[PDB]
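Colleague: Questions regarding the structure given below will be posed in turn.
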Amino acid sequence: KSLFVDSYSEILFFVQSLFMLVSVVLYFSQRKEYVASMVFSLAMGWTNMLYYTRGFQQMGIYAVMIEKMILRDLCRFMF
Amino acid sequence: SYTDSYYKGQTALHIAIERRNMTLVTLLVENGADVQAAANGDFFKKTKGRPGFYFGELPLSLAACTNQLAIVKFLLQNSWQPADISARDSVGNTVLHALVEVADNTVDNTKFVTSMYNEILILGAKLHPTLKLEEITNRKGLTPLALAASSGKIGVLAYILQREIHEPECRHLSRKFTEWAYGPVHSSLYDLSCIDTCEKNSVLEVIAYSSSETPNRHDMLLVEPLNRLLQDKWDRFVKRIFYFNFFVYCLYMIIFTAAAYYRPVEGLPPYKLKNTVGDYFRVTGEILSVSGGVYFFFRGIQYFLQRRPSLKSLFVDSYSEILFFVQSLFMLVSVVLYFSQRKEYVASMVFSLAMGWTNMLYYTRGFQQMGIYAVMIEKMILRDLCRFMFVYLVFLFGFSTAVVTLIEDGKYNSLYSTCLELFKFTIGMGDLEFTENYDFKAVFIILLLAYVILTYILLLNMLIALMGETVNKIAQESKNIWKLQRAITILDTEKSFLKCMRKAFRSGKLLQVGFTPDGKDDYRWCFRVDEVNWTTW
Amino acid sequence: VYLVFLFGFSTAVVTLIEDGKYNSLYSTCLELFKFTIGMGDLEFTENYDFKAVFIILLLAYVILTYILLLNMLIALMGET
Amino acid sequence: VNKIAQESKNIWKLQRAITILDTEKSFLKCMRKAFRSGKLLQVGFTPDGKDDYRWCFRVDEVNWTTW
Amino acid sequence: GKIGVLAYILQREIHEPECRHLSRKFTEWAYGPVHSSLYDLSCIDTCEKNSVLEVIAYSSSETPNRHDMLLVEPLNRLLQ
Ligand SMILES: C=C(C)[C@]12C[C@@H](C)[C@@]34O[C@](Cc5ccccc5)(O[C@@H]1[C@@H]3C=C(COC(=O)Cc1ccc(O)c(OC)c1)C[C@]1(O)C(=O)C(C)=C[C@@H]41)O2
Ligand SMILES: CCCCCCCCCCCCC(=O)O[C@@H](COC(=O)CCC)COP(=O)(O)O[C@H]1[C@H](O)[C@@H](O)[C@@H](O)[C@@H](O)[C@@H]1O
Ligand code: NA
């Protein structure tokens, strides 16, 4: 429960790495579906750039608000 | 005294004053202590990167800066060795400069700083009636008033500009006078010496041309006589000239627009002038447009030289000067390319044209509602749009790279086409099925839906929310910045003035007291303000 | 403010365009106004040279009007 | 956002602290300069005659009341 | 997450003989309005196991005031 309610940046970085590794396995398994994994890594990788907006008060507060919105309001609205 | 460089000059009198021990100070003065001994070690200097405490280096300034009125009086009027009230430290600062220096605009600090300043002026008048302390300048050429204005010490400035002294033989030290008072109504007079105009450091010039790092530069113009004075200068003199400038700029842009719109379409400039009316008008418009470009170019150079911004103040402040200069740069580059027989001059010209119209917003100052609105636009661009565009571009590029990787041997299959096609979602034109040149349709549609939700649904509404948070907070800041913008406009108009007009000097030369310390009578260019109050009859 | 931006960028774009269907202040003004109502084409013509300049002008216009000014309007109406 | 502005400021300070600690724990170079603030003698009088060196961190303050 | 007790301890100063050594905030030198304090930092910056910074930053996210505890003066200045 602590694994998800907080420390969500580390989870996102880990999920990126999982997508990369599944892409590697599918690449050597002679399956074209590795591309499907790779792009999800790639997109996710670029999005994780926002992690480095910590250490800047303005940008960091902006990214913190994105996290809070995704957790509360986007989920309620999407339901 | 100490001889090491760090505590150099500190002597027992400094320690005695520092300890607040009246008895030891009296004893040391009795025994021949030097009341002019300057503590000029490194510790007693400003030196922001090191510990220390600047107080003007002198025992009198040390007492004044530490809220010890009794020691100040004793040092000034003791029998054994009176202190020189007009003394100056290594920086040239007198005691009053020191009192300005220690100010920090907190209530408790400002209270004693203003009171001690007042007391020193009273004593200076009583001991030296012919001496004018407030006209002494330090090594920077700044009087205590000019120093207070330049350093942003709004509390001290607000004290000084409306200082009123109700006692004999110190009336002439006042700067706020009451001329007549009938019922609840009375007409006061503000001095305005060295506010409106003076040798170098006019208070208005010092505030307006501040280096953007001064703490209260936006707030200082709220001090009463300054706000009223700028409104008076505006209404009487500058409103008309500013409107004329705006009209001329509008004519300039209309001529530029017409000259550009009817450019000839054949290749390889320059184009032969045809002997017809339309072409004489076109080439006339071109010449005027290039002329205006040259004018703004040289105005930009003049601004740069007259201010000499230090490559950070060059960009963090004075955006309008940069924008007008860049417009002129595009115009000149366009001229060069035109006569270099390159069609790329069109590429330059249109950029100038676009900037030329957007710089029209410069003239929204001079209208309170539009001026404040334009300031809010500026702050939105600098804060919210910049943050949003960073985050948005990160998202856009990330998902464009993913989608273009997924696409293979398609029409799009390129960063430009896919980036453009995903950007179309932001402007409400996203196709959502723009290609089928892939395998794994589920992956493609998932990527697009994730992109749409993250950018279109979450980020844009978040931008709206944050802009709402911002406007709630920048109302007063926007009004203050607009007032400062108009103040700069007023000063620049009056420094140009183009006619050697003396009416720009406002307020009229009235006699305040007519009795200085000597028999002469004092005329002091006062500014009249009527007030009404229904208490304190 | 919106009309100032609209006219400025309309004049820039129509100056860039040459011998096209649009090539006129009215048509280009209308075509840029379509961005405001969420119908902006963003590739409505190719009768020019310097495609980079054309797209840069449109992106600048969109960013300044659509993203900044309309959302700023919503914020200001909310304050009012 | 009007309700989480302040909480956001605090969270920003928090994860900057987390970054600092992770950097110091990784450090990849056997750098000992990360132990800052310098070993100063605080009191010089422990319960016995010894003096205490306590790695103190200096903070300057200015106050215009309570002379 | 007992921020009140932490705020007391980290800047504890006891003014009497034979209890000075218990303080964690010491005043080295003083002038007029200026004076320089010294904070102890034992078991804040580093120690055997439970540095205060490690305990706060790696809190379990159920600690009530974890966001606020870093506002206590010596901690915030140390982190900067
Ligand atoms: C919360 C979980 C871990 C999450 C992980 C993935 C699948 C993710 O989809 C979500 C579910 C989702 C899907 C579609 C729209 C919204 C949300 O949201 C995030 C997660 C949603 C994100 C949000 O991006 C961010 O939060 C940037 C960021 C902000 C703060 C941070 O501290 C941070 O640390 C890296 C990263 C981006 C994706 O990882 C991404 O780029 C892709 C392709 C899908 C997004 O699952
Ligand atoms: C291709 C097309 C691109 C056009 C891009 C630009 C669009 C905006 C154009 C709007 C024109 C408005 C203008 O002409 O300039 C605006 C600034 O707008 C911007 O933000 C430009 C961002 C770059 C006001 O400039 P100002 O000189 O008043 O600056 C203030 C100081 O004077 C004052 O003393 C204070 O220190 C205050 O803090 C300062 O801010
Ligand atoms: Na649409």
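Sequence positions for chain C are given in Swiss-Prot numbering; the residues included correspond to 583-603, 627-685, in order.
This entry, so its header tells us, was determined using electron microscopy, 3.2 Å.
Cβ atoms are placed via backbone N, Cα and C, with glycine included.
For C:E636 to K, Swiss-Prot lists a mutagenesis experiment annotated as follows: Abolishes channel activity. Restored channel activity; when associated with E-639. Mutagenesis annotation in Swiss-Prot: C:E636 to Q, described as Slight modification of pore attributes; the structure shown retains the original residue. Under the heading of mutagenesis, Swiss-Prot lists C:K639 to E and annotates it as follows: Restored channel activity; when associated with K-636. If you look up Swiss-Prot, you'll see C:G643 marked as Na(+) 2 binding site, on the strength of similarity to another entry. Here Swiss-Prot flags C:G643 as Na(+) 1 binding site, drawing on similarity to another entry. Mutagenesis annotation in Swiss-Prot: C:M644 to Y, described as Slightly modifies channel permeability; the structure shown retains the original residue. Under the heading of mutagenesis, Swiss-Prot lists C:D646 to N and annotates it as follows: Strongly reduces the affinity for pore blocker ruthenium red and lowered channel permeability for Mg(2+). The feature Ca(2+) binding site is assigned by Swiss-Prot to C:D646. One entry in Swiss-Prot concerns the mutagenesis experiment C:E648 to Q. Its note says: Minor modification of pore attributes. The note that Swiss-Prot attaches to the published mutagenesis C:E651 to Q is: Minor modification of pore attributes.
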Colleague: Suppose we screen the recorded positions C:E636, C:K639, C:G643, C:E648, C:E651 by Cβ distance to ligand 3 with a cut-off under 6 Å; which survive, in sequence order?
Modeller: C:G643
Colleague: Excluding near sequence neighbours, so keeping only residues 6 or more apart in the same chain, what lies with its CB under 8 A of C:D646 (mutagenesis position)?
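Modeller: Within the chain, C:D646 (mutagenesis position) has Cβ neighbours under 8 Å at C:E636, C:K639.
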Colleague: Taking the Cβ of C:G643 (Na(+) 2 binding site) as centre, how many other Cβ atoms lie within 10 Å?
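Modeller: 10, counting other Cβ atoms within 10 Å of C:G643 (Na(+) 2 binding site).
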Colleague: Rank the mutagenesis positions C:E636, C:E648, C:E651 by the number of other Cβ atoms within 10 Å of each Cβ, and give the residue at the low end.
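Modeller: Counting other Cβ atoms within 10 Å of each of the mutagenesis positions C:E636, C:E648, C:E651 gives the minimum at C:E651.
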Colleague: Near C:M644 (mutagenesis position), how many other Cβ atoms are within 10 Å of its Cβ?
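Modeller: For C:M644 (mutagenesis position), the 10 Å Cβ neighbour count is 12.
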Colleague: Whole-number Å distance between the CA of C:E651 (mutagenesis position) and the CA of C:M644 (mutagenesis position)?
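Modeller: Computed Cα spacing between C:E651 (mutagenesis position) and C:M644 (mutagenesis position) is 18 Å.
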Colleague: Within 10 angstroms of the C-beta of C:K639 (mutagenesis position), what count of other C-beta atoms is obtained when all protein chains are considered?
Modeller: 16
Colleague: Do the mutagenesis positions C:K639, C:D646, C:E648, C:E651 include any whose Cβ comes within less than 8 Å of a Cβ in chain E, and which?
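Modeller: From C:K639, C:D646, C:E648, C:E651, flagged as close to E: nothing.
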